[PDB]
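Okay, so here's the structure we're looking at.
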Amino acid sequence: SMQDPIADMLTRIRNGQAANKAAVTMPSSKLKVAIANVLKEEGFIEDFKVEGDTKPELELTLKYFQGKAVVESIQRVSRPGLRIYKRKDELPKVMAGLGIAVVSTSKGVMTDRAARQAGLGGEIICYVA
Amino acid sequence: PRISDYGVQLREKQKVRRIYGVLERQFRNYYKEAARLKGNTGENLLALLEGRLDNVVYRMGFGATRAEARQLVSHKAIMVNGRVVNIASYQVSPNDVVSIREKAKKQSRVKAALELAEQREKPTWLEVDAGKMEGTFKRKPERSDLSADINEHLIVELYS
Amino acid sequence: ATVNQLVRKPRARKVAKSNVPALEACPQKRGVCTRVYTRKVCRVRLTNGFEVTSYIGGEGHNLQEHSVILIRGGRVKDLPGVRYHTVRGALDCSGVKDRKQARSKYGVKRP
Amino acid sequence: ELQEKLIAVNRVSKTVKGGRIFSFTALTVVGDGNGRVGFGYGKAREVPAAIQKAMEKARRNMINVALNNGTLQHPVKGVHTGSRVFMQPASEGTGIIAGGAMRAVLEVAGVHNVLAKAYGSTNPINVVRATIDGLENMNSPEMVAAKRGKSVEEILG
Amino acid sequence: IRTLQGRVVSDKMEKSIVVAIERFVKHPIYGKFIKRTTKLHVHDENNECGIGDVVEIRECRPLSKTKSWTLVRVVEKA
RNA sequence: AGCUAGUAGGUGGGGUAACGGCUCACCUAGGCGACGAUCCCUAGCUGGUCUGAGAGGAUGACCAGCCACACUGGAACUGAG
RNA sequence: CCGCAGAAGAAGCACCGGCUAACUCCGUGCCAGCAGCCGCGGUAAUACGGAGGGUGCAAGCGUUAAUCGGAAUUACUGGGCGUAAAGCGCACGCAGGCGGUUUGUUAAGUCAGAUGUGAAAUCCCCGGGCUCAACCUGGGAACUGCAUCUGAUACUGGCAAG
RNA sequence: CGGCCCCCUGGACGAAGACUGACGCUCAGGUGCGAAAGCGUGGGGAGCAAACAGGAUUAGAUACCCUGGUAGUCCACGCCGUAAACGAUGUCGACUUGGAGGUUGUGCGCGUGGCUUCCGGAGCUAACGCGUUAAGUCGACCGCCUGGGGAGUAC
Ligand SMILES: [Mg+2]
């Protein structure tokens, strides 16, 4: 039984980038389309669409640059068995600012830089590099 | 015979200790305060070692030997702001005033040695005067005005 | 990893036994040098009777079979069961004569 | 302005019907004053011959990478053949803090402020391969902006 | 007014109420949030509770042995 | 691995500077406990000291805040204490 | 503070094959002995003892004992379980940990702001007098931990529910 | 766990239609099954054969070789909870180049499922090797490890 759809999406796109595939489909959710939107805003993918009505499908196409994968390391830091909550002043700097991290905060879903510039923190969920 | 990097590090360390007459625990506390100090460590430590009182007397020119300089310091012949100092590890602050005791005016051998030092070299700082027996500090010692055959990187790696 | 099992049973750090298993937290301990012969060892019953083996170094094989000696911790790496060393130079333990080098060793006085 | 620093000399031995044939192997890394590093693993029956073979191998396989004024662009983790190394940037008044082989290869590369630590095994060939792979996998803000499609100002803030 | 919210266990104590509260605390060396079932003894007026209902508790003066609590509101109607 | 019988609570009385099974009489038949009850071993606690890049680990003399004791074991009187 | 006198009375400890800093001569023949580890003594021991010299420290120097790091060698940060230590012989099942997707609500976890509170000395920075220093001392910062109030709802909790 | 037949009965899988609508996953404790050997009681006992006897090689042979043969191996009712109980790889899921096949269906001479065998791409390890049935990337949980002997040993 699957216990983490977000981590399943992350490992799906990671092995898709490793296999150099075109597109990937998955079941959808509000937090899934939110993290997909903030990932597109950060600029790691091109686009994502929702298909179907009774079973929403997040069809997303991957990105490649110079024959290499755009992402290098994706890691889920807020496990469903080990949640992680850090305040605003102790938000980490992934790769000293070169990487990125997703943070589920009180004002929706944003990144570490957006959380610092907005002035609030929350559950930091994933590291993307 | 050629010793490795640790060997040449300790050789340069003991060379500095021999040419400055400084024991090991003194240089260890010197390295401690230098690592406490701001900015760099090795060249600031060299500046502190230059700010050693016997070295500052030798490089002002009141004695052409650090041994007789320490002898004169122990005999209390250097008056900073009028008061004597017996301790050889006294640090000299910049733009200060140092003077020679009146009982130390009976001086000919180290005065001829001062003339010999004037014949040998002439640094930038440490203005000296043989007649008035006075002296002052001009500014901080420069890293380029610091003498050669000194390496800070191997020293700070040996004591790090 | 396995944080549920770790919070159910906590990670227990492994204990570290002392290399000197007799009269711990003590640099030098007393004792009676019984059997000062075989082959350079004494069976020392200490102040509480832990009955250690000790190695004798240098001269002084004529030490008394009931003599107060001091014991320091040290493995000889040449004999089994020898983990202690006699402290030559202590009370009732005649220091090794004719050893003018290593003054701190054997407690020898210099001329 | 290239530098010369040997890091490992070992004495291997093969067995033949006549007896034992001893040989000398030399690991030695070299490089330029900034960025370009390359390590060489030579093996011969004479020590200077093996040193020169390792030197030629290193000058052939000298790899290129960038940096940021004598420090890492970001903390990297070099993992190869059972050797974990941690490359981490530092402040200006630090120096070079690393192992033996890592300190030598970083002093060859010409960094000024890098703190490091070598976990895992302590094999010289393995740790130099690990730190070379870590430096090679280390990227730059310009190339990550070109890969993400954004600008350097948007990626810095 | 500093009241707390809890859940009772039994109500067969002849005008005495045993409550239990739960808290999620981050572990100081493991980080995993676990539960802490802190049980308390509460004094009531006329046995206005049943088995397993959510109530509100208030700290007051000591009324018996390790029982210095009073009931405020019942948000379950048992 | 089950423990507790003044045990857990209520009613009335006593007493304490003071609430309170604190203590009695009568009822209710319960209270705690694998989130470790009970039992056994060790141990004064904290600001701190050492060490460690950190998180931690070890350690509570001299300097201070709190607790307990004055050969051992029981008590109460004076006194505001 | 001032004078006086013959420099007058004022120096050792450990090691030199390597790790780890610096060599020779004699005794020595697995013997006495050294040794933290690799370990040495084959009538030539750079490794035992003696002589010199040098090395390192210095009114201290060696040895022992105790704690932390190195040790990622109890791994949350920061590890593994095919063959090196290590997947219960297998299955079912209670507590317990996790829970597919959407709406309404609570803020319990979560975060933001504010207030109170973390004795005083040590600790960090700026200064002062101790001949300098050790020492003590003024100010600042740290003590970010705890508690209360008001807000947020993305997610994890609960209910009504699809 | 395989000679055939009858009776009773479990589980698995396939193509479709409908319903319940998260009823789900691991499980500490507990329960059940659990190879062979062995034990208790009652039977049977052909062949094999622990123990044992004799003959052989051998320097000796309490062993390997033959001659016989008790227990056991066969049945029923209960214990015994141990194995190199191994795929030395715990269970449930998600995603990630292919060939050669085997078995068993279902649909339209061809398509898609379940299980399984061999080699190999990426990837992972110290290598051997694994490699869509991963030892690849992950998610949930349990169990076990942390130098060898002592020792799976004493109380
Ligand atoms: Mg037979």
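Sequence positions for chain E are given in Swiss-Prot numbering; the residues included correspond to 5-82, in order.
Structure method, as recorded: electron microscopy, 3.4 Å.
Here the Cβ of each residue, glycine as well, is placed from N, Cα and C on the backbone.
Per Swiss-Prot, these features apply:
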- E:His31 to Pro: In neamine-resistant mutant nea301 (VARIANT)
- E:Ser68 to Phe: Prevents 30S subunit assembly at 42 degrees Celsius (VARIANT)
For E:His31, E:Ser68, listed as variant positions, tell me which one has the smallest number of other Cβ atoms within 10 Å. E:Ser68
Nearest-integer angstrom distance between the alpha carbons (Cα) of E:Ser68 (variant position) and E:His31 (variant position): 34
Where does E:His31 (variant position) sit by DSSP, helix, strand or coil? coil
